[PDB]
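This report refers to the structure that appears directly beneath it.
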Amino acid sequence: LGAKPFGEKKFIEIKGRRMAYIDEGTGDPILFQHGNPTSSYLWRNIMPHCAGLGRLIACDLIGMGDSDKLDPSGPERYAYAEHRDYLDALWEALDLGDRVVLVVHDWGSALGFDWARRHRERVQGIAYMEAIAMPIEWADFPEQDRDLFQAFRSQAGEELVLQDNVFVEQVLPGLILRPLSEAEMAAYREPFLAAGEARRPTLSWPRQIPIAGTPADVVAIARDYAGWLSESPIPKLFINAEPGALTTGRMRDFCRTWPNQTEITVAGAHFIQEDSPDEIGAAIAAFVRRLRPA
Ligand SMILES: [Br-]
Ligand SMILES: [Ca+2]
Ligand SMILES: [Ca+2]
Ligand SMILES: [Ca+2]
């Protein structure tokens, strides 16, 4: 529990942009990456469990958290390839070394799994949850939000997201089992208080999801790391959720097939970090300890 952020935000300029992140401690980094429509804040009650286990880092994706907005912004801004271009340069700047443990969720898993494949030699371990593990079909998508997501990927997505901020105000609270506090909702809605383009990142993300073959570039990237992950001996901690949301059904069947993997299930829907922060935190800290004996 806790509405307070973990650590203090530091800033660094990337491709003329300036991105925000948390960088606490020393040693090999334990990289936590949030997805849509959150920020580093999502890991505020989990990162504490890893204290003294390494350099704890949580980056705010471009256009998200305290990171700068891209401008001009529009229907083509914030696609996956653009977020990766900024995340790659941010991770390079932070001098992470070659024994990085990745802790990912949602789009962070898409970005994390991809970076991991491209930089496999540098990856010590991967702890993932409610992730985009492979390209999917609509039938694999959580039914309660299926029509809503098909709507984000239609001309109605602009009104829903840019005008009404649906992903932050409806999706987020809706996929967390416990009632959030006033301060916790403030921290999540802060980067998107302004109607219009400031919220563009939270609409471009659902349009990037590799569902029913589109978009093709993202599908290919996901087909890429899913293939790789299924055969990689890199240690993995799969934090499964009940009832879970995204990583259930076929995708979960698939993830349960990955090598050298430890699994645990915690209570939660999608943004499970809000429902079982300590169960998740404890597990990750244990995972890292076994990966870093001493
Ligand atoms: Br999304
Ligand atoms: Ca070293
Ligand atoms: Ca429908
Ligand atoms: Ca709820």
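The numbers used for chain A are those of Swiss-Prot, and the residues that appear cover 3-296, in sequence.
Just so you know, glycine gets a Cβ as well, placed from its N, Cα and C.
Per Swiss-Prot, the features are:
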ACT_SITE  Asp108  active site, nucleophile
ACT_SITE  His272  active site, proton acceptor
BINDING   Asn38, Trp109  chloride binding site
DOMAIN    31-155  domain 'AB hydrolase-1'
MUTAGEN   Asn38 to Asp, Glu, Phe or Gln  Loss of activity
MUTAGEN   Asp108 to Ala  Loss of activity
MUTAGEN   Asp108 to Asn  58% of wild-type activity
MUTAGEN   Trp109 to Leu  Loss of activity
MUTAGEN   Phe151 to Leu, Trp or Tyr  Increase in activity
MUTAGEN   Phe169 to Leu  31% of wild-type activity
MUTAGEN   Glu244 to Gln  38% of wild-type activity
Nearest to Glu244 (mutagenesis position) in three-dimensional space, by Cα, is which of the mutagenesis positions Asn38, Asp108, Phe169?
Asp108
Using a 10 Å radius around each Cβ and counting other Cβ atoms from all shown chains, which of the mutagenesis positions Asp108, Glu244 yields the largest count?
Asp108
For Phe151 (mutagenesis position) and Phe169 (mutagenesis position), what Cα-Cα distance in Å is obtained after rounding to a whole number?
10
Inter-residue Cα distance where the pair is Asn38 (mutagenesis position) and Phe169 (mutagenesis position), in Å:
8
Relative to the Cα of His272 (active site, proton acceptor), which of the mutagenesis positions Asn38, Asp108, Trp109 has the closest Cα?
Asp108
Residue among mutagenesis positions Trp109, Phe151, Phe169 with least C-beta crowding, 10 angstrom cut-off:
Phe151
